[PDB]
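K.L.:
Structure below; questions to follow.
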Amino acid sequence: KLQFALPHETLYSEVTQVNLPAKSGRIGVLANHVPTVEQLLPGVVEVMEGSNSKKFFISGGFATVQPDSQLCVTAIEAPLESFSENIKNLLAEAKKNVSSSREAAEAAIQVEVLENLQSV
Amino acid sequence: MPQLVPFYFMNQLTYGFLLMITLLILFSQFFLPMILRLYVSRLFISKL
Amino acid sequence: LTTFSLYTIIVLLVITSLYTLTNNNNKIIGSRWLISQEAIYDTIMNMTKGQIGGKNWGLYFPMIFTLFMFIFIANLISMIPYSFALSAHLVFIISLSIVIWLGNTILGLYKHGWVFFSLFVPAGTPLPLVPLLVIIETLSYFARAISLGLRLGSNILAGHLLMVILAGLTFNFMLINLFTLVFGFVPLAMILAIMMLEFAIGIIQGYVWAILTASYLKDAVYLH
Amino acid sequence: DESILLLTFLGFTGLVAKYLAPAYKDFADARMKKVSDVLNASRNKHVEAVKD
Amino acid sequence: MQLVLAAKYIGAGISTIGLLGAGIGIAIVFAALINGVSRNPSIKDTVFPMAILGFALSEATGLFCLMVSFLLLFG
Amino acid sequence: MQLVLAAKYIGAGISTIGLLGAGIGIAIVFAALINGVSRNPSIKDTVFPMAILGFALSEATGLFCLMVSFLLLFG
Amino acid sequence: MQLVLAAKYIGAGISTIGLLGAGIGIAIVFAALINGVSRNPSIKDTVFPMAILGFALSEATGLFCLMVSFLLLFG
Amino acid sequence: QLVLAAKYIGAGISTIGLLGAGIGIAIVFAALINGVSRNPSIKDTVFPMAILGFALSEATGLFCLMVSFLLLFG
Amino acid sequence: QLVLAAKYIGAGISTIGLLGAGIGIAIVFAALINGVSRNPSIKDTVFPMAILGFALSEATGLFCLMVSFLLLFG
Amino acid sequence: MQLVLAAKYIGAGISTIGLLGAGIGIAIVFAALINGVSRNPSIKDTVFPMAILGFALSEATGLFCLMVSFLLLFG
Amino acid sequence: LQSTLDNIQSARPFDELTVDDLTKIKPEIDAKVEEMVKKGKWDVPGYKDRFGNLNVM
Amino acid sequence: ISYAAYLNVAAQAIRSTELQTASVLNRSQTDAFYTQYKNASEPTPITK
Amino acid sequence: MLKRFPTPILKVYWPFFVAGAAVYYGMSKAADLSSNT
């Protein structure tokens, strides 16, 4: 089915449709989708197991449909709601940080996260 | 649909440009702000 | 009498009823027919707020709205099978395109001086092709003059003419060997598909006009 | 010739009334509902404030 | 006169050639649709109206060829 | 006249060229189907209606072409 | 005289071939649109103006071609 | 005479139509090989699809061919 | 006269060149859409470059058209 | 004389056909430029002058053809 | 305030309403409409938020 | 930068409205040092 | 609802209107030139 797993938690260890943002744009996986390995970009993820749909904000990871149709999703952390106003404030400060500064790359990643936040 | 070459171009065009100026004034001053009134009225109830 | 003049009168009376007797109750919930012209209003409001992007975005929203509605109504009325085409007088539609092109050129000259032609200087490039990139920008600037009108003219003219030639052919197809008039519904259905398509390309053109002459106004209001 | 064209227009209005007129009804209905619920909600909302 | 009437019939055939481009065009839109829908699944709600628009525009260019064909063929 | 009758037979041939475009077009839709369905075998049930639509529309451009051919041939 | 009118109508037919290019061109732009949306469904609103711009410009070359056809046909 | 000459020339023109159909058949098959290599196992669903795709691609050529025969043979 | 006929015919043949520009333009705009969908952010640099590529593609067809007007009118 | 003069003009029209390939060619270079720049975000400083060379060369084929068209047309 | 609670209950046109009555009770309406046309920015925010934006594109 | 460092930074940013439990915060905030060694000689414990 | 809200079209839409007037005159002459035949 689907393994959706975090180090200290598991979100959804027969899932029908999953919509994922990956290094391949956005990919949707529906029942049998031929087996892939794609690194998951930091993401806003929707998982539908049956018609029921769960909305996640996910810190990226790696995605792998297995040949046995075990959709191994591994990601570091997440719900959408948990990520969600103060975060918007903090990111403005972080945006300021990009002006100065690995720390340079880090602040750039923070801007990428700001884009990811903007998606919400 | 079947058409020839008019010579009545200016006759036609006179009525054509008249319709444009009429509709422009009519929309702009009357009927478009009546839509903007609907939006704004709805928003004023929404605020109040 | 002038056939063109009579159908312009019909267009005007339709439009007056469309914004008077469309929600004559003046509901804050809005009458069902007027919901259409609200959604249209918003998708062109937010489109010409994006494109024009100036303070005059909403100042040129009535003009772009009557450029939508003109083409939208005149590509419904001209589609009626016993109605006289305003569009068959191409000279009004093409004339309107040249008028707007000139009113863009004057607007551009007014807004950006005699350095309006710096719009047709696009970027630094090696020196032997700096003038070249002015020539094949200015050519496109008055290719912009005629392209906009002739697009709309070609779709509408071709649709009505196509339908009429095929209708006459299927009429005489039915007159010959009467057993083909029996089950002569399939060519009627081919004409039906074309008539559906002619409504589609007529509604597509009213919006396409209004986005393309929004792009031309984007250039005219702010240089580049 | 042109009566074939008039038959085509009749077919066009027939297709519209089956498919589009209920769909457009549903579209209109949907919007009307959404507006109405917002409207009555705001009215309710301020009644709460009076009590507060 | 035989020349002019013959010219009508020849000219019709030449005009017919223009249609080929629209024919390939329709397919290009639908091929893209099928591949794209396979990637996303559910993108289709947005994308399917775009596909119809694309078809109509490609087809329209085709219709211009057809009306010239009929102008020469029939009159 | 020999010239007019000839013109019909030449002109018919010219019309026939256009149909080639549709041939390529149909194949293009099918190519996408195979690749698409390979990428996601379960998308097929949604996609197969779309595919048949794309075939039909591409084919229609071909029909108009073939009609013009038959008009010269059997007119 | 017959030659002049024949040549006029022939010349019209020949020009009509030019239209095919724009018909394919439009389709290519829509294929790109479909791919763009599927790879990033939020790109669409920015892309929608760019797509229409490319459609118009592609179409324009065909419409110029069509003017040569109309100059001959109507004129 | 001119009518008979015209038949033979006209027929030749029609033959050009065939080229597109030929290209079409190849395109379906190219996709077949790509698809097959991609899944290893799409094959059983795809095999009737492939035959259909072949048939239609060929078919546009066949219509051209029937017109050619009509002009050539009579 | 034959010369009068010849200029009308020649004008027809020259007009076909516009075809190349119509395809060309679409390839530039397609690549623009692909680049922008790939990056979300390349567009500021790319949009000017794309307009250059467009102008040049269109120009080739316009040379064909200019030849057409020189024949047709001239 | 008349036949020769006709043949100059006709030959010129025919010559104008060759130009289309160079036009499409220029677009192919520019597509690769956009695409390349999207791959690196940063190749562009080398690649932009490289691209102007590619443009000039693809364009050049068109100019050779155009020269001949003018030699036929004016000459 | 007691009177006000009663007043919201006894005065509330919760169904359909004429925009003229709203203009009459709030000339704030007409002021804003005139100012929006005068500004030439006909954007209404909150009509895209707490009402649908009714866009097609 | 390394892929897992990239994801790490993203995860840390992602634990920001804040609502988060201490354990989340701990997986995204730890203090430590890395004392490199040599083939012997140790580049000093520098905060990781 | 139906109320006049002034728009200063003589400085908003002035270049459009100038182009319209010029073309109005020009189409009179074009019509006159075409009415010879």
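All chain H residue numbers match Swiss-Prot; in order, they span 2-75.
Looking at the header, which is where the method is noted, we find electron microscopy, 6.5 Å.
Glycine residues also receive a Cβ, built from the backbone N, Cα and C atoms like all the rest.
Quick paste from Swiss-Prot:
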VARIANT   H:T46 to L  In strain: DS400/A3 and KL14-4A
VARIANT   H:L53 to F  In strain: DS400/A3, DS401 and oligomycin-resistant mutant
VARIANT   H:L57 to V  In oligomycin-resistant mutant and cross-resistance to venturicidin
VARIANT   H:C65 to S  In oligomycin-resistant mutant
K.L.:
A 10 Å Cβ contact count, applied to the variant positions H:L53, H:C65: which residue has the minimum?
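P.N.:
Output over variant positions H:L53, H:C65: least Cβ neighbours within 10 Å is H:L53.
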K.L.:
Would you mind listing, in sequence order, the residues at least six apart from H:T46 (variant position) in the same chain with a Cβ closer than 8 Å to its Cβ?
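P.N.:
Residues satisfying the criterion: none.
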K.L.:
What is the interatomic distance between the Cα atoms of H:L57 (variant position) and H:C65 (variant position), given in whole Å?
P.N.:
13
K.L.:
Would you kindly give the Cα-Cα distance separating H:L53 (variant position) and H:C65 (variant position), rounded to the nearest Å?
P.N.:
19
K.L.:
When a 10 Å sphere is centred on the Cβ of H:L57 (variant position), how many other Cβ atoms does it contain?
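P.N.:
For H:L57 (variant position), the 10 Å Cβ neighbour count is 22.
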K.L.:
Using DSSP and collapsing to three states, where does H:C65 (variant position) fall: helix, strand or coil?
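P.N.:
Helix, per DSSP.
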